[PDB]
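One structure is given below, encoded as structure tokens.
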2 protein chains.
Amino acid sequence: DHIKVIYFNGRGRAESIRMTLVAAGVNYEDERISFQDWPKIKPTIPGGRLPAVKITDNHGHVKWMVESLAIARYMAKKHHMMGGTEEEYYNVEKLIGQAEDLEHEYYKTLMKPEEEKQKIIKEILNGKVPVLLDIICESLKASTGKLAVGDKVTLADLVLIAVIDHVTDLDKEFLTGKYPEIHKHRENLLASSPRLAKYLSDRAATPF
Amino acid sequence: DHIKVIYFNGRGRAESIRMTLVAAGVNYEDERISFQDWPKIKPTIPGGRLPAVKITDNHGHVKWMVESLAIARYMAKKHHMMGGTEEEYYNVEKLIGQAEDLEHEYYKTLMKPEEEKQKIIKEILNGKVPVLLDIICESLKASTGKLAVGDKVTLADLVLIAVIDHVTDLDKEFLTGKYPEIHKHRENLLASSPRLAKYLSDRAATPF
Ligand SMILES: CCCCCCSC[C@H](NC(=O)CC[C@H]([NH3+])C(=O)O)C(=O)NCC(=O)O
Ligand SMILES: CCCCCCSC[C@H](NC(=O)CC[C@H]([NH3+])C(=O)O)C(=O)NCC(=O)O
């Protein structure tokens, strides 16, 4: 199958999908649409938003997929990255929920002029961000393995590292000297997944 | 097992859990904490946030669960409300993702000075809200059955109707004469689920 992931030139909502396929060892075309080209591409995209995933089989079937974490969950499930048990499934989802909460704190700072971007950054870093990071640390501590849930890679591992990257975007040193579970998680995840480690080495700094 | 759902006196994040259990025919204790009582209750809750679900079996085991849609997804999966195939699973998740987007637009109106609140409402109802409602309508249109995904109730059905209630909280007539798929969905859902229809009739009015 040809898998084409369509997004803007950034991590954003597409990163969960990219990382899932990378971790699973699945090849895909990573298509990045410039903001200038978006107006003409927009009508060709079912639903008119990105991420969109276009899957073509070798018998001409074209499957369109939207909603990033729905796609990632689908792909993760196909490749046994959503839990081995109902209990592991819950814990995978618990961490995705906690990480998405954090992602939505980070979203408040976006599309805002420098001025109030900084006021909002200070607000969330003094409030909900540390609250959510501790909660994430508690989830990680409760794992029976090296990773988020057990010893094998799940979607929770991937969702977590992408949102931490957004947190460090707001403040490079926010986790420095703190949240030992989150640091230890990223190192165990990179150790367990040479594919992901190489992927992360090869991208390709983006502002979002 | 005894299931106690702990939340504030409101729909909010607990409603997905309540509806899941109600739809599945699972009995639970619905515990509502006053805002005044919260400071003494808070330290007794693992992670110090609501909703939290405390489960006690007949052999003294206490299982604590946090993160509402992780909990809902867990219960939904136990009771075959997350799709019967990988494709249905994707579609369930696609609708949850779209409905949660809408919910987060609604969240921007909260904890805001009373007008303030009104300018945000006007921003989102002229912006992202109709965008997402249409996207949700396209998802509903693509179902093979009378409900969100097929013919039997899934978590997507329940997540959708809760978020629509938040939209009508902002503006009661926003879907009047519009979004035929959403109205038809609620109608088919209550017909398919007398338990849920009963539950929504007996539910006391709540501001959030
Ligand atoms: C770090 C940045 C992340 C902010 C989220 C925006 S992704 C860009 C946007 N798409 C969405 O908001 C889709 C959100 C959806 N919940 C998903 O994850 O797929 C879009 O196509 N917008 C262009 C358009 O609407 O025309
Ligand atoms: C309709 C708006 C309500 C939706 C968000 C508020 S739920 C109340 C809040 N908890 C959360 O934000 C949990 C969010 C988490 N993502 C979940 O879904 O469980 C809390 O316990 N806060 C009390 C505290 O932190 O002390």
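Numbers in chain B come straight from Swiss-Prot, and the residues shown are 4-211, in order.
Cβ coordinates are placed from backbone N, Cα and C, and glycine is handled just like the others.
In this structure, B:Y10 (mutagenesis position) is part of a beta strand by DSSP. Contacts of B:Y10 (mutagenesis position) defined by a Cβ separation under 8 A and a same-chain sequence distance of 6+ are given as B:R16, B:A17, B:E34, B:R35, B:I36, B:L53, B:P54, B:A55, in order along the sequence. Residues or ranges marked as glutathione binding site by Swiss-Prot on the basis of experimental evidence: B:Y10, B:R16, B:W41, B:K45, B:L53, B:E70, B:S71, B:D104.
What Swiss-Prot records for B:4-86 is domain 'GST N-terminal'.
Annotation comment: Swiss-Prot describes B:88-211 as domain 'GST C-terminal'.
The mutagenesis experiment B:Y10 to F is recorded by Swiss-Prot, whose note states: Loss of enzyme activity.
Under the three-state DSSP scheme, B:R21 (mutagenesis position) falls in the helix class. Within its own chain, B:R21 (mutagenesis position) has B:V8, B:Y31, B:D33, B:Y202 as residues 6 or more apart in sequence whose C-beta sits under 8 angstroms from its own. Record note (Swiss-Prot) on the mutagenesis of B:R21 to Q: Reduces catalytic activity 120-fold.
B:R21 to L appears in Swiss-Prot as a published mutagenesis result, with the remark: Reduces catalytic activity 12-fold.
Filtering of the recorded positions B:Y10, B:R16, B:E70 by Cβ separation from chain A (threshold: under 8 Å) yields B:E70, ordered along the sequence.
For the domain 'GST N-terminal' (B:4-86), the DSSP counts in helix, strand and coil order read 28 helix, 22 strand, 33 coil. Per DSSP, the secondary structure of the domain 'GST C-terminal' (B:88-211) breaks down as 83 helix, 0 strand, 41 coil.
For the binding-site residues given as B:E70, B:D104, the lowest number of other CB atoms within 10 Å of the residue's CB is seen at B:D104. Among the residues B:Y10, B:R16, B:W41, B:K45, B:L53, B:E70, B:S71, B:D104 said to bind glutathione, no two Cα atoms are farther apart than 28 Å.
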